[PDB]
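Structure first, commentary second.
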There are 2 protein chains.
Amino acid sequence: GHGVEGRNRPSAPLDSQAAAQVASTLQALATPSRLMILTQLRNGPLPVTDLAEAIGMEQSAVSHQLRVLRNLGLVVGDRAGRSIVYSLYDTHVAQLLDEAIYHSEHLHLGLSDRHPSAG
Amino acid sequence: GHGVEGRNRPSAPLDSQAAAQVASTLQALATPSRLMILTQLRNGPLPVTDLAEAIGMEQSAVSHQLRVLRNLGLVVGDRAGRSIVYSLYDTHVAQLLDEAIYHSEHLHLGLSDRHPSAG
């Protein structure tokens, strides 16, 4: 019987933790393929069959991807009879993406010149 | 003589590209250690000697870290006599971090229960 304590006047959080925590968030959110799928949903709700038609037969990879993220959260799915809708847990992530994508899509501060094979 | 074309009525950008591009941004920004250092600077300008004192003798790792990011940008350094100040290229990244950090620090939607060794 470990027991519980609930709230204990929590305050003054660690620093290294916030970094690590954020790292994981900014890490997962990353992933090229993951973003592509996320962006698709960002547009609006849609079934796996639709997401596949847009890409090209990948409804299976979608169901699996969402399932994984579902366990970790960040995303949620709504079961409806013989149809399951997959969407983001909340607009939070969306808002962050909107700022990053918008600010990034705005101009082109970052550049990547074709590096030589020797490099 | 490859030549140049400059602007050519650019529009309708690719999708897979935006995802990959963002992935790199959200990927680099990640990194626990990198965030810790970034957060420190986010607070305000400061020399390596000061950054080390805050951590514990790591002014060298800082100079190298900034140097790397410096080549890729995202960050900028201002040389001043016998003192160099390292800071973020712009507030852009800062703004994005503010939203993510603030939204994340707000509550605790994401959770990570101690998984079993068998897992």
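Since chain B takes its numbers from Swiss-Prot, the residues it shows come out as 2-120.
The way this entry was determined, per its header, is solution NMR.
The backbone N, Cα and C atoms fix where each Cβ goes, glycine too.
Over in Swiss-Prot, the protein carries these features:
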type: DOMAIN; residues: B:15-109; note: domain 'HTH arsR-type'
type: MUTAGEN; residues: B:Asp51 to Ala; note: Does not affect activity and regulation by metal ions
type: MUTAGEN; residues: B:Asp91 to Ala; note: No change in activity. Lack of regulation by metal ions
type: BINDING; residues: B:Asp91, B:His93, B:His104, B:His107; note: Ni(2+) binding site
type: MUTAGEN; residues: B:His93 to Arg; note: No change in activity. Lack of regulation by metal ions
type: MUTAGEN; residues: B:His104 to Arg; note: No change in activity. Lack of regulation by metal ions
type: MUTAGEN; residues: B:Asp114 to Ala; note: Does not affect activity and regulation by metal ions
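When the recorded positions B:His93, B:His107 are compared by the number of other CB atoms within 10 angstroms of each CB, B:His107 has the fewest. Straight-line distance linking the Cα atoms of B:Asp91 (mutagenesis position) and B:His104 (mutagenesis position), rounded to a whole number, equals 21 Å.
Counting other Cβ atoms within 10 Å of each Cβ, the mutagenesis positions B:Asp51, B:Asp91, B:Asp114 show the lowest value at B:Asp114. Applying DSSP to the domain 'HTH arsR-type' (B:15-109) sorts its residues as follows: 65 helix, 12 strand, 18 coil. The DSSP secondary structure for B:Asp114 (mutagenesis position) is coil.
Taking 8 Å as the upper bound (exclusive) on CB-CB distance to chain A, the mutagenesis positions B:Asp51, B:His93, B:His104 give B:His93, B:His104 in sequence order. Comparing B:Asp114 (mutagenesis position) with B:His107 (Ni(2+) binding site), their Cα atoms are 19 Å apart once rounded. If you take the Cα of B:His93 (mutagenesis position) and the Cα of B:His104 (mutagenesis position), they are about 17 angstrom apart, rounded to a whole number.
Between the CA atoms of B:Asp51 (mutagenesis position) and B:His104 (mutagenesis position) there is a gap of 29 Å, rounded to the nearest whole number. A sphere of 10 angstroms centred on the C-beta of B:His104 (mutagenesis position) encloses 17 other C-beta atoms.
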